[PDB]
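Comments concern the structure below.
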Amino acid sequence: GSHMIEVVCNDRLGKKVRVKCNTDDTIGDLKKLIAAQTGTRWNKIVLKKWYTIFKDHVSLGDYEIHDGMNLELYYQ
Amino acid sequence: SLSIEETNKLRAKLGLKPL
């Protein structure tokens, strides 16, 4: 970090967006990127992976998000 | 997916720093 990575976000119907981001971005910031790139609103997005619900104010780096990582995208 | 430069312009628009 700062270090550019990409993340893949898949929703339950199989729609996929791959987002370029930086390890210092927050989860809330990624969600803003996701939102813009999928026609939705950042505050209606939930990001998970298995048992982890990502908190908005934590950076990707502190969540140890790796390059290429697949995240689960949900709507609220 | 968006290029680095297209991502950077979007980032700029959202108040985020460059990649």
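These residue numbers are counts, starting from 1, taken along the chain as shown.
Keep in mind that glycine also has a Cβ here, set from the backbone N, Cα and C atoms.
According to Swiss-Prot, the domain 'Ubiquitin-like' annotation covers A:4-76.
A:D25 to A (Swiss-Prot position 22) appears in Swiss-Prot as a published mutagenesis result, with the remark: Does not impair binding to SART1 nor its pre-mRNA splicing function. In this structure, A:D25 (mutagenesis position) belongs to neither helix nor strand by DSSP; it is coil.
Secondary structure by DSSP for the domain 'Ubiquitin-like' (A:4-76): 15 helix, 29 strand, 29 coil. Of all Cβ atoms in the shown protein chains, 26 besides its own fall within 10 Å of the Cβ of A:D25 (mutagenesis position).
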